[PDB]
Amino acid sequence: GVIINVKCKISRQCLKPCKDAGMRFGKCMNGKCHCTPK
């Protein structure tokens, strides 16, 4: 999946730009934003 090395203080901060790009999921994991494609 498309994992971004952005500090996920919260999953919503990752998912917002991810689902807008084409990531149906966006979960904060180990410090990275795990954005699974739409």
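Recorded method for this deposit: solution NMR.
Keep in mind that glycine also has a Cβ here, set from the backbone N, Cα and C atoms.
Feature list (source: Swiss-Prot):
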type    : residues : note
MUTAGEN : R12 to P : Loss of activity; when associated with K-16 and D-20
MUTAGEN : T36 to Y : Loss of activity; when associated with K-16 and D-20
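For the mutagenesis positions given as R12, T36, the lowest number of other CB atoms within 10 Å of the residue's CB is seen at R12. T36 (mutagenesis position) and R12 (mutagenesis position) are 13 Å apart (CA-CA, integer value).
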